[PDB]
Amino acid sequence: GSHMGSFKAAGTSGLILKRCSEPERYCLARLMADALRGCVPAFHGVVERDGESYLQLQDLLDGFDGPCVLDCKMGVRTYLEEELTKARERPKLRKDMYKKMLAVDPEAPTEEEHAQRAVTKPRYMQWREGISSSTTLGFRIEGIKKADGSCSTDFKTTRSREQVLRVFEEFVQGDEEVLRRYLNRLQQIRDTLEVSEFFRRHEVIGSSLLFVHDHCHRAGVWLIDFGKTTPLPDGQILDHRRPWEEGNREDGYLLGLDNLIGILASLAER
Ligand SMILES: Nc1ncnc2c1ncn2[C@@H]1O[C@H](COP(=O)(O)OP(=O)(O)NP(=O)(O)O)[C@@H](O)[C@H]1O
Ligand SMILES: O=P(O)(O)O[C@@H]1[C@@H](O)[C@H](O)[C@@H](OP(=O)(O)O)[C@H](OP(=O)(O)O)[C@H]1O
Ligand SMILES: [Mn+2]
C-alpha cells in the first residue's frame, strides 16, 4: 500500500519523499532517460518541505495489497575506492563499527583495533562483505518486511548459496506465481543492465534490488538507492563481472545478479 530515516509522506497519492542527496538526484535524472527507466522508481523532481530538499519518488508499495518486501544489496564491494584513500591519509576511527564487529566475531578485530576500540569504515564494510554473501556471491540480503507487519534485519551471517536460497524460500512461502514473476523480472532487468548507457558508464555501489509481492501474487523488482553511484572518468566503462582490484572501480553488480537469478531458478525447481 505505502512505505510510510530518509523517508517522508508525500501530499500526492502513490508518491513518497526521500531526503535529496546530489549523487542520487543526478542518477535518478539520468535514469528517467535511460534503458533502465522502467527498472527504477519514477522520479518526479525535487520538492521543499520544512526548509529541506526531497526527491519525489514513486511509492513502489502503492500497487500491492499488504506487500512483503525484501531488500538485496548488490555488488561484491559496498564502499567507494575514495574511502580507502581517506582511511590511509586521514582515518576517521569508528567506535560504533568496532562494537558491531566485536558482537558478531570477538576474534575479528586486530590487536590494534581492540586497543583503539575503533575501526575504519572500509575495514568494517570489507569485514561485513566477507561474513555475508557479498564477497563470494556479489549480493546480500539486508532485510525483510512481511505482510504480517513483522520485519527482520538478522542476515549479517547469511553467506552460503543454500542459506540465501532458504531466506527466499521462506520469503515467497511456496507461491510459484510470485517466484516465476520475480525470475521473469530479474531476467528482463539483467537484459536492460547489459544494454544500459547509464550502467556501463557508472560504478554502482551500495544500491539494492527491492523485491515486493502480495497475497494476490503481484510481484515487482526495482533498483533503488543511487547515493553511492558515480560516473567513470573520460568515457571509461565497467563490465560489472570481473573482480575488484583497487583502481579498476569494478563493483561485481552483474556477478551478483547472475548468482541471484541462479539461486531463484534453483528454488523454482525444488
Ligand atoms: N521508491 C520507494 N518506494 C517505496 N519504498 C521504498 C522506495 N525506496 C526505498 N524504499 C524502502 O526504503 C528502504 C530504504 O531504501 P534506500 O533507498 O536504500 O534508503 P537508505 O536511506 O540508503 N537505507 P539503507 O540502504 O538501509 O541504508 C528500502 O529497503 C525500501 O523498504
Ligand atoms: O548495516 P551495518 O552493519 O550497521 O552498517 C552500515 C551499512 O549497512 C550501510 O550501508 C553504511 O552506509 P553507506 O552504505 O551509505 O556507506 C553504514 O555506514 P555509516 O552511515 O555508518 O557511515 C554502515 O554503518
Ligand atoms: Mn540503501
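First residue shown is number 1, and so on along the chain.
Even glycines carry a Cβ here, placed using N, Cα and C.
Noted in Swiss-Prot for the protein shown:
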| type | residues | note |
| --- | --- | --- |
| BINDING | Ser6, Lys18, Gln58, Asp59, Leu60, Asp71, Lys145, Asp225 | ATP binding site |
| BINDING | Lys73, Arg94, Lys121, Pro122, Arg123, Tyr124, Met125, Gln126, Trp127, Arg128, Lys228 | substrate binding site |
| MUTAGEN | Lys8 to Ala (Swiss-Prot position 199) | Decreases to 80% of kinase activity |
| MUTAGEN | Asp71 to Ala or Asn (Swiss-Prot position 262) | Decreases to 12% of kinase activity |
| MUTAGEN | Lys73 to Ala (Swiss-Prot position 264) | Loss of kinase activity |
| MUTAGEN | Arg128 to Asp or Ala (Swiss-Prot position 319) | Loss of kinase activity |
| MUTAGEN | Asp225 to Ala (Swiss-Prot position 416) | Loss of kinase activity |
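Note that 9 residues are not built between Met4 and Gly5; their Cα atoms stand 11 Å apart. Mapped onto three states, the DSSP output places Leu60 (ATP binding site) in coil.
Cα to Cα, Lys228 (substrate binding site) and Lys8 (mutagenesis position) are separated by 21 Å.
Counting other C-beta atoms within 10 Å of each candidate's C-beta, the binding-site residues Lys18, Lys121, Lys145 are led by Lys18. According to DSSP, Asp225 (mutagenesis position) sits in a coil region rather than a helix or strand. Candidates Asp71, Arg128, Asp225 (mutagenesis positions) were compared with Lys145 (ATP binding site); those inside 10 Å Cα-Cα are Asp71.
Not one of the mutagenesis positions listed as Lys8, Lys73, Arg128 brings a Cβ under 6 Å of any atom of ligand 1. In the structure as shown, the Cβ atom of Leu60 (ATP binding site) sits within 10 Å of 22 other Cβ atoms. A Cα-Cα distance of 20 Å separates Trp127 (substrate binding site) from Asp71 (mutagenesis position). Listed in sequence order, the recorded positions among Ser6, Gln58, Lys121, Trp127, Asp225, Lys228 whose CB lies under 6 angstroms from an atom of ligand 3 come out as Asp225. The shortest Cα-Cα distance between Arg123 (substrate binding site) and any of the recorded positions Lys8, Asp59, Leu60, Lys73, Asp225 is the one to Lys73.
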